Amino acid sequence: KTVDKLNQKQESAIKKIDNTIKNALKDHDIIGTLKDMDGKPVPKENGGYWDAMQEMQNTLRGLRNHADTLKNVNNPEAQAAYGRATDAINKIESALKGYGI
Amino acid sequence: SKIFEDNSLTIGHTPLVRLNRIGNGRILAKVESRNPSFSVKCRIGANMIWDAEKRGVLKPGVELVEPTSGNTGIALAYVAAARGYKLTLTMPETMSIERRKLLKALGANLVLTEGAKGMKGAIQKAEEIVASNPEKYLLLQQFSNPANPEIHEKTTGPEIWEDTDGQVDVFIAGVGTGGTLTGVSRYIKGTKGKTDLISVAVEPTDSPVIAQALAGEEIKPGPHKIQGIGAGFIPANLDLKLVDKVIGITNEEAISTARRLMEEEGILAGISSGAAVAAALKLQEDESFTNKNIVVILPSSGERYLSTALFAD
Amino acid sequence: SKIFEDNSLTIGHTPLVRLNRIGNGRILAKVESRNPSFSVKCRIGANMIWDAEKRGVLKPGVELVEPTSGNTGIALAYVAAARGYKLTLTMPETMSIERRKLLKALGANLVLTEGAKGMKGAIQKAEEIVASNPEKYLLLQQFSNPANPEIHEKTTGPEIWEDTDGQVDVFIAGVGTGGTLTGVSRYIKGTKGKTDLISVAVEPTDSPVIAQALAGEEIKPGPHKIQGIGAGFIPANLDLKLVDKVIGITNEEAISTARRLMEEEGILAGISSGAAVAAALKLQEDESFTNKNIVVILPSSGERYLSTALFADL
RNA sequence: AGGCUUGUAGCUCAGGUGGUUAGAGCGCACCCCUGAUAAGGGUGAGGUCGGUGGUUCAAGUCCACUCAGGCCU
Ligand SMILES: [Mg+2]
Ligand SMILES: [Mg+2]
């Protein structure tokens, strides 16, 4: 098997994935999504509303776009970063599937 | 002379109310909140326990376990109370204290799992209860139990056919488990022999997994506000060879139609109820669906969702 | 072939269910929670609008004012939304955000009166509105409108008689306005001619104003938390000639029996629903009532009372 | 005059055998956070690939000639 080197996009897509997990996939964000999926509020400090569903649609678009970049590659640093993207999506979808039914 | 022996037998026989101000008077609304726990799920909380008693697995001594965070937990709680059985509902810690008061005052044993795992932590906990003593606990599995679409083939199928006198041309129902869409389409297309029925499913646009399954695509689930539908996967009760069309509904136009369906009609309707009516409005914008009688399932009431964002101020 | 033309035509035909674990098993509960606004009031919230259309006073162009915050405010809200009228409910300012959000959702103009007054302030502003433009507003007056006991003679009375097949011996119903007790007792004692029916009335012990009127004493009300019954006076719809017994249910006995009616028999019951079953249990302590078909009305659902004292569990 | 070489988003730049159209860093707009600033994170906008022709199933990439800069001359 011929090992390859990264583009400037694949090495961007690795650093986007690892920073999306350590800042947007906290346990607070999966709580606040499920609070928002059936309506009951998590308010702001003095008014307004924190929209956790829009911030998880953004996280799911990010982790799916940045895993499609790193999908058919052959660098072991980029196949290992693909594993964190697929496992982070499976962490989200296992919290969402069959909810409210 | 009909005295009911318990409240689980009082399911069904719900009105088919014509909508006079949402649409052109052809949309017929089947109010499914006229049930003993005020959801469409009351039909399946009765028949899944009826079926378990017929095939001998539900004896005196056998308890009931099912992971749920919706109207199925209310529907299993009154039938286990009416028939006289025990129930344990596993669910995340996210849901409200006012939802847990309705289940605990109705005779359920709530097991609250940690909310960061979501429903899989609520699902996988229900197997450690069953694997503790498998001869004692029963798992109902609403997404794969064939008693879920069979209550709709026996009850809510013939109710639509006898109210419309066989004139229903389009049937529209949202799909959370798929027993309602499959059972009605089995009675009208299969038993009564009307192949021309158009069975339209309703899904969220933020999780359009039925349209991705029909188009051969990878499954793309996501969070949505239309509670009741949008499972994130294709369940075993949904038969995709009967789904003739699928219409996606955004979260703001589902909440907008439910507020119309209260204010202009007097029907207390949840978000999934307004999502299914708005699919009938999107379908009637086509000019071939203007002399068609449309039957729309309205699965829940709005009073249950009264602390939510359906009621703004 | 039955397609209902609006949601208000779907009242009635509520099932009569046997209570197997409460009593000896001859209590027959009629669950009035399965009406289109989930109360007993849907029947009178529809008939009083149907009667006003036929009297010629509810034309296209006239309003509806009713000093009412409870179940019959919800019942007038969905019928006026189903049939196209405009509703203005007058009620005190000390009411919950939650019930006000259910009434704006059905399209009801809510006018808020002073909280130091209470209910008699809500009545007085309703007659201030009708006195402004008498041709354009309209009261309904559920305590004195004869369409309140008329619909129970046309719907509730037959549904008890044709489901029991003529075997109802005792009829327990709570009296808040005295329509469901009057209408069914006029059907069975009057039309079908069964004078042996024992029509009893459930009242609070803190406000026993029906027992003070039958004993010839001064009517003195009091506060209670069996909401739905106990108006504090004898309404004009309640005729005392039909009432045989009067049973006073204590406020903790209604909470305990409604919880007992949910967890043992699967019926979502409010506080007044538990008060009416508790009167059936007090009546079965006599051996003369243990072979009687007790028929009891369950007027509301416990999911509406979900923030009240009925749910003291975490 | 010859042999070469630079030209890709507002700036500096990668672009592997001719295959996602075309991508990164800084900067612009929005969102989380910092009482606030910096630091740090995410999403989006921005492209006659110098110009014109040829070839190929397909050209930013391969050729032919020009336009502007640097090298010995
Ligand atoms: Mg966060
Ligand atoms: Mg440049």
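We're sticking with Swiss-Prot numbering for chain A, so the shown stretch reads 3142-3242, in order.
Even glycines carry a Cβ here, placed using N, Cα and C.
Pulled from Swiss-Prot:
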- A:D3170: active site (ACT_SITE)
- A:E3196: active site (ACT_SITE)
- A:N3164 to A: Wild-type growth inhibition activity in vivo (MUTAGEN)
- A:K3167 to A: Wild-type growth inhibition activity in vivo (MUTAGEN)
- A:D3170 to A: Loss of growth inhibition activity in vivo, loss of tRNase activity even in presence of CysK (MUTAGEN)
- A:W3191 to A: Loss of growth inhibition activity in vivo, significant loss of tRNase activity even in presence of CysK (MUTAGEN)
- A:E3196 to A: Loss of growth inhibition activity in vivo, loss of tRNase activity even in presence of CysK (MUTAGEN)
- A:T3200 to A: Wild-type growth inhibition activity in vivo (MUTAGEN)
- A:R3202 to A: Wild-type growth inhibition activity in vivo, slight decrease in tRNase activity even in presence of CysK (MUTAGEN)
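Sequence features annotated in Swiss-Prot and their locations in the structure.
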{"residue": "A:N3164", "record": "mutagenesis position", "CB count, 10 Å": "10"}
{"residue": "A:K3167", "record": "mutagenesis position", "CB count, 10 Å": "12"}
{"residue": "A:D3170", "record": "mutagenesis position", "CB count, 10 Å": "16"}
{"residue": "A:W3191", "record": "mutagenesis position", "CB count, 10 Å": "14"}
{"residue": "A:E3196", "record": "mutagenesis position", "CB count, 10 Å": "15"}
{"residue": "A:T3200", "record": "mutagenesis position", "CB count, 10 Å": "21"}
{"residue": "A:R3202", "record": "mutagenesis position", "CB count, 10 Å": "12"}
Query: Hey, of A:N3164, A:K3167, A:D3170, which of those mutagenesis positions are within 10 Å of A:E3196 (mutagenesis position), Cα to Cα?
result: A:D3170
Message: Measuring Cα to Cα, how many Å separate A:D3170 (mutagenesis position) from A:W3191 (mutagenesis position)?
response: 11
Message: Can you give me the Cα-Cα distance between A:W3191 (mutagenesis position) and A:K3167 (mutagenesis position) in Å, rounded to a whole number?
response: 15
Query: Reported as an integer number of Å, what is the Cα distance between A:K3167 (mutagenesis position) and A:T3200 (mutagenesis position)?
result: 11
Mutagenesis positions whose CB lies under 6 angstroms from ligand 1, from A:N3164, A:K3167, A:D3170, A:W3191, A:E3196, A:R3202: A:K3167, A:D3170
- request: Report, in whole Å, the straight Cα-to-Cα distance of A:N3164 (mutagenesis position) from A:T3200 (mutagenesis position).
  value: 10
